[PDB]
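I have placed the structure first, in the form of structure tokens, so that the comments after it can refer back to it.
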Amino acid sequence: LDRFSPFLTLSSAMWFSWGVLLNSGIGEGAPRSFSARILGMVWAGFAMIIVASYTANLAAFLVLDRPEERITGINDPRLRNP
Amino acid sequence: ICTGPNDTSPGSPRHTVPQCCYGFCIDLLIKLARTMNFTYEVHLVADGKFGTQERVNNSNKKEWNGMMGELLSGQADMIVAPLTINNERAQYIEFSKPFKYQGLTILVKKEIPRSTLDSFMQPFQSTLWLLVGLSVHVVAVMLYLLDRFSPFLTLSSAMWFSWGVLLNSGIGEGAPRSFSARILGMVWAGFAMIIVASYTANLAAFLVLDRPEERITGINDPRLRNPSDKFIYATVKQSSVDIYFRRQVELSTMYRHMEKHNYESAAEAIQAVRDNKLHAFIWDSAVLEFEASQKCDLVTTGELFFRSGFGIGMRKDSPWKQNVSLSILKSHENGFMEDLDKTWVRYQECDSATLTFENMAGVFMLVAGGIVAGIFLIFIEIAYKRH
Amino acid sequence: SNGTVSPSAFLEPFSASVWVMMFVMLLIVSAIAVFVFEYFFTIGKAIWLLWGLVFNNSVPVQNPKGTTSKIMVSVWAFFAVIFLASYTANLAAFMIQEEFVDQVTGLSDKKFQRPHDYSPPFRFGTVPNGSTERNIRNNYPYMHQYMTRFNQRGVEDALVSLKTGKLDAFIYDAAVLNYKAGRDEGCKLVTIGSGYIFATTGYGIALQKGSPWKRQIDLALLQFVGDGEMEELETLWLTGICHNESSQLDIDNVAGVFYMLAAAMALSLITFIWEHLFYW
Amino acid sequence: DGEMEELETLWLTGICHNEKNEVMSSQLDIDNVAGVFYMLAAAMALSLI
Ligand SMILES: *[C@@H]1O[C@H](CO)[C@@H](O[C@@H]2O[C@H](CO)[C@@H](O)[C@H](O)[C@H]2NC(C)=O)[C@H](O)[C@H]1NC(C)=O
Ligand SMILES: *[C@@H]1O[C@H](CO)[C@@H](O[C@@H]2O[C@H](CO)[C@@H](O)[C@H](O)[C@H]2NC(C)=O)[C@H](O)[C@H]1NC(C)=O
Ligand SMILES: *[C@@H]1O[C@H](CO)[C@@H](O)[C@H](O)[C@H]1NC(C)=O
Ligand SMILES: *[C@@H]1O[C@H](CO)[C@@H](O)[C@H](O)[C@H]1NC(C)=O
Ligand SMILES: *[C@@H]1O[C@H](CO)[C@@H](O)[C@H](O)[C@H]1NC(C)=O
């Protein structure tokens, strides 16, 4: 889109996308086309969604990590059925 | 066409008014009359109480009252009602096969969540907010305090940089210059991230596991076990639930609460529960479940207990018993009672998404307040420009 | 079922009306508010700046030159960070929420009613010489005729057939099936309708016609059920470990986000083409 | 024969024996954040020095 714009190389676009995925803040990859900028904006919103989902899923994974299932004495269901 | 007392309230003349009755029991009786042909004359009992063995003011006499007082005295020939079967009722009259299996349970008014205006700032204490604000102001001023006297950043620039770095926005594009200011800015950015991460974590903790009163664990609930003044829980006076509560010995302390508060009929009890006058209503599972289906703001939560069935009773000896039992069993066998359950019990409107608009309308209110205060801010800026 | 139904992603966290309202009208009003502050520089640039600072950090855009506009964008960014934190917390809570599914509900389902009009024939049956078979024959003769092909021998045979997969459904007494499901390991077997019961009958103690023991037996049973012995007997015998009690999410859970992004760059491409034709 | 446990959980039992059954959702106090506050104060002091 920038190359075919009516009025940033491939590596610069790649680094723009990578800085979108992870919030390094390097920037320096501002696109010149209107559609390019709006797509970068929406892709940054989607990257926020992805990283937020990552954080939420990691939290859900690490809040419950109990495979031991400690025996609750003689009242444990496993005792009833050996 | 069913004749009944006009006023349920005691102390009023109970004129026999010919209302019309319909529903589950009426349709069942019509089906029974269609099976074996017999003309029926339906009437309501004078007293709304179901009927229990009660010691009248005249001593040395046990008397049956209510609809069973009607039936045993010869004033009735057959009863069709959601009547719970128990030992006392089985002693004096014979019951047919149950037409609806159910049990006792607890109905409570559902506590709808309430969202306050300070939901967004709820996780942090007001003292914490004041402390972090004062820290923000003092560090923001001392940025340019240190930077100004550096031969090797101004008020507005340092202020906006502070807000941007604490705010994850970047409003202040001016940057610190001295090495001490650089280290200070990095540490302040780290502290800002720590604050925002802890605040997100506290939102996560507060939002989840949000239930002020978990549930009632049937009758074995310790809060239900111990009577209290605030926890006012009741049931219909002089009914099967009262007999079950009285007869079984261990539950008798619960019975001590019963006589303190009772209601004449189920309608009054459910109205009191809706009006928050009662904390819990003990009643049959079918009736309470249907009410919860209809009254969508009330929920049945107690574990099902005292399993029994509604039965249609008659006198001690009656030629109908074998035949009516056979017919009702046949109706159970085929697809008839299912049709009644679908068309009189099953249908419902709501029985019961997170973070709705009403949940944190405070954030939108704050944005609107900022919008409407922007005119005041620009007026102040213009006035400052005048000076 | 192998995979239980997954509750919808990013629909429960925020209401759709909230979605559209705080993605359209609040932004439009704030853009009009900030443009007049900047004027006293461009509507589009202010809109892009505010939209960029809505979600998170991006490539720096020219900052407003008015102090009141800076105050406005700061108080917006406060709402932005609370939006991010709330969007993390609500997905966390939705991960915490459980999930369940039922393959079929009720006996009047078309799968049972007409097993023929399906590419795989539906496998259901029951042990003969029982009350369930007689009830099925008396109510639906076609169901009995169809199930005679997929007949069973015993309860354990039916359970192992369901476990292996030779049979899909097993109709039998509600109490026996409930007990088997409760005692079953792994809880791979479940009742339809969450305890749905059709015949709603009971177990009775048969007696000779006119037997003198009928009245005494009935009175004893009523006394036992009124004194609650049925309750602890049921807990001792009929209690099941399965009843009365999502570590990771796959690609399909977030597939809606990916498809929305797909439509997003599709719209971006068509906007690019439209701009080129408009310039032409 | 096990009657003792039943009798003590019918008579000797209490309501305060849950001991691990409260959600206890709460906020963050001043002293909890005082640690990072003191770290920030030390950072300011070392910046000055
Ligand atoms: C209960 O139903 C049975 C079954 O129909 C009735 O028994 C029949 O009654 C008719 C008329 O009285 C006789 O002609 C038949 O010979 C009877 N058959 C049998 C097998 O007994 C019985 O009369 C019904 N009883 C009541 C009280 O309704
Ligand atoms: C249901 O009843 C039928 C009828 O008795 C049983 O069929 C019998 O099965 C045994 C063993 O296979 C044979 O020896 C008999 O000759 C069969 N009798 C008839 C009349 O066919 C059938 O096995 C029973 N099914 C169950 C599950 O009990
Ligand atoms: C029953 O009572 C209501 C109000 O208490 C009254 O309007 C009505 O007329 C009464 N019924 C008859 C038959 O009078
Ligand atoms: C209906 O009633 C008549 C007498 O009124 C009786 O002879 C007959 O057996 C009843 N049942 C029918 C017609 O099915
Ligand atoms: C998954 O489905 C298969 C049949 O395709 C079945 O045999 C198995 O029990 C199911 N569950 C698991 C955990 O494999």
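Numbering, chain C: per Swiss-Prot, residues 540-579, 599-803, 809-843 in sequence.
Even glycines carry a Cβ here, placed using N, Cα and C.
Here the residue is the original one, but Swiss-Prot notes a mutagenesis experiment at this spot, C:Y730 to F, L or M: Strongly decreased sensitivity to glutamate. For C:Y730 (mutagenesis position), applying a Cβ distance below 8 Å and a minimum sequence separation of six or more within one chain yields C:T684, C:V685, C:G688, C:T690, C:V713, C:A716. Secondary structure at C:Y730 (mutagenesis position), taken from DSSP and collapsed to helix, strand or coil, is coil.
In this view, C:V734 (mutagenesis position) is surrounded by 11 other Cβ atoms within 10 Å of its Cβ, with every protein chain counted. According to Swiss-Prot, the mutagenesis experiment C:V734 to A carries the annotation: Decreased sensitivity to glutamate.
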